[PDB]
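Working notes, beginning with the structure itself.
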Amino acid sequence: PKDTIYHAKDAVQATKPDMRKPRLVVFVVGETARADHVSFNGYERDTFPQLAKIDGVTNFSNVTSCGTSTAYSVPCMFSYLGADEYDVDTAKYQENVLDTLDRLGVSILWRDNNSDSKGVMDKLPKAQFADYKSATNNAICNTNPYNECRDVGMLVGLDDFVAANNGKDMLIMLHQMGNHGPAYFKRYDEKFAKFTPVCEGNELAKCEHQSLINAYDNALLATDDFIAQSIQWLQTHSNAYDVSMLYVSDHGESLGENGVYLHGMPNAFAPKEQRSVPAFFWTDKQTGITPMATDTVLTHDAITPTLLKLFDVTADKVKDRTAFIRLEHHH
Ligand SMILES: O[C@H]1[C@H](O)[C@@H](O)OC[C@@H]1O
Ligand SMILES: [Zn+2]
């Protein structure tokens, strides 16, 4: 082990949940989703029909990931250093934004249907991380012939966590399997097999290109559903809690442009498809949180200041950063 390097020892929470409504936020950590396959960004297909029916969802049309892979992007998304000073090999020993929030009294929960938190949860109690790739944590793995555990299974029993943390601020990370490839066709249950025919081979270049896009877009429909159900879950708590949902994908995906597939390419020459990601923000009307303009130039660096602002936390290190939500409040 090594000593933790501090970045936000000045951090203070301006208000406490005994003096205003407690705050309950879900952060969906997405996977392999491309901004240009989002209906709201101009995609010809309605890949997000359920979110389109929910009042108060903001789509962000200009978000660039810090990197092109899970192990690289996820730690930077929760970092204080930002993409320009980020060092993947020492990120684990830096105070990160979850460390700050936990230290100031926010109850942190991380459920993972992807891999793990890539070091982000490592300093917090073991029980605050839960592996939802396991069929004995995730109750929703028998809805498909692959026996693949589904992201929506991470919503089961969250009410137990809320009850165990009654009246506290809470931040829940849900780490999605999402659009991970190459087997996009496995990523969604049959009710989302909307675009057809579907590539069901593992060698992507050998499928007809349209069938590859169809499988990828069907997987997006399942994520639309998962995010919508995450908002519906939050809404069952809106009387007692100020509830918000943030979604950001860890990176994009190549879909055969220039013959490139999957992701993980070094940033210097990775194509734009691997870095252009969707981001969504939803909040209940009574929270007073206001989203930034949909066309704000944004990156993964906006995540840490957003999470801090959602819990009324100020930290010098990110004082000049743009967030997904505004500093000005209408009364
Ligand atoms: O984005 C990063 C990539 O995912 C990683 O694996 O190598 C460096 C790149 O800059
Ligand atoms: Zn990923």
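Please read every residue number as a count from 1 along the shown chain.
According to its header, the structure was obtained by X-ray crystallography, 1.8 Å.
Placed from the backbone N, Cα and C atoms, the Cβ positions cover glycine too.
Quoted from Swiss-Prot, the note on mutagenesis experiment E31 to A (Swiss-Prot position 246) is: Abolishes transfer of phosphoethanolamine (PEA) to a lipid A analog in vitro. Almost abolishes resistance of E.coli strains Rosetta or TOP10 to colistin and polymyxin B, by comparison with the same strain expressing wild-type mcr-1. Does not affect expression or membrane localization in E.coli strain BL21(DE3). For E31 (mutagenesis position), the number of other Cβ atoms no farther than 10 Å from its own Cβ, over all displayed protein chains, is 26. In the three-state DSSP scheme, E31 (mutagenesis position) falls into the coil class.
According to Swiss-Prot, the feature Zn(2+) binding site maps to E31, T70, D250, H251. Residue environment of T70 (Zn(2+) binding site) contains 21 other Cβ atoms, counted within 10 Å of its Cβ in all protein chains. Classification of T70 (Zn(2+) binding site) by DSSP places it within a helix.
In sequence order, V29, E31, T70, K133, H175, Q176, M177, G178, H180 are the residues of the chain that are 6 or more apart from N114 (mutagenesis position) and have a CB within less than 8 Å of its CB. For the published mutagenesis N114 to A (Swiss-Prot position 329), Swiss-Prot gives the following note: Abolishes transfer of phosphoethanolamine (PEA) to a lipid A analog in vitro. Almost abolishes resistance of E.coli strain Rosetta to polymyxin B, by comparison with the same strain expressing wild-type mcr-1. Does not affect expression or membrane localization in E.coli strain Rosetta.
One mutagenesis experiment named in Swiss-Prot is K118 to A (Swiss-Prot position 333), and its note says Abolishes transfer of phosphoethanolamine (PEA) to a lipid A analog in vitro. Almost abolishes resistance of E.coli strains Rosetta or TOP10 to colistin and polymyxin B, by comparison with the same strain expressing wild-type mcr-1. Does not affect expression or membrane localization in E.coli strain BL21(DE3). Around the Cβ of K118 (mutagenesis position), 25 further Cβ atoms fall within 10 Å across all displayed protein chains.
Swiss-Prot documents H180 to A (Swiss-Prot position 395) as a published mutagenesis change and attaches the note Abolishes transfer of phosphoethanolamine (PEA) to a lipid A analog in vitro. Almost abolishes resistance of E.coli strains Rosetta or TOP10 to colistin and polymyxin B, by comparison with the same strain expressing wild-type mcr-1. Does not affect expression or membrane localization in E.coli strain BL21(DE3). The Cβ of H180 (mutagenesis position) has 21 other Cβ atoms within 10 Å, all protein chains considered.
Secondary structure at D250 (mutagenesis position), taken from DSSP and collapsed to helix, strand or coil, is coil. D250 to A (Swiss-Prot position 465) appears in Swiss-Prot as a mutagenesis experiment; the accompanying note says: Abolishes transfer of phosphoethanolamine (PEA) to a lipid A analog in vitro. Almost abolishes resistance of E.coli strain Rosetta to colistin and polymyxin B, by comparison with the same strain expressing wild-type mcr-1. Does not affect expression or membrane localization in E.coli strain BL21(DE3).
Among the mutagenesis results in Swiss-Prot, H251 to A (Swiss-Prot position 466) has the note: Abolishes transfer of phosphoethanolamine (PEA) to a lipid A analog in vitro. Almost abolishes resistance of E.coli strain Rosetta to colistin and polymyxin B, by comparison with the same strain expressing wild-type mcr-1. Does not affect expression or membrane localization in E.coli strain BL21(DE3). The residue drawn here is the original one. Of all Cβ atoms in the shown protein chains, 29 besides its own fall within 10 Å of the Cβ of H251 (mutagenesis position).
With a 10 A radius on its CB, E253 (mutagenesis position) counts 25 other CB atoms from all the protein chains. For the mutagenesis experiment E253 to A (Swiss-Prot position 468), the note given by Swiss-Prot reads: Reduces resistance of E.coli strain TOP10 to colistin, by comparison with the same strain expressing wild-type mcr-1.
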| query | Which mutagenesis positions from the list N114, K118, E253 come close to ligand 2, meaning a Cβ under 6 Å from one of its atoms? | reply | none
| Cα of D250 (mutagenesis position) to Cα of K118 (mutagenesis position): how many Å, rounded? | 12
| message | Using the alpha carbons only, what distance in Å do you get between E253 (mutagenesis position) and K118 (mutagenesis position) once rounded? | response | 20
| field | Near-site residues: Zn(2+), ref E31, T70, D250, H251, CB cutoff 8 A to centroid | value | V29, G30, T32, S65, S69, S73, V74, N114, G178, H180, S249, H263
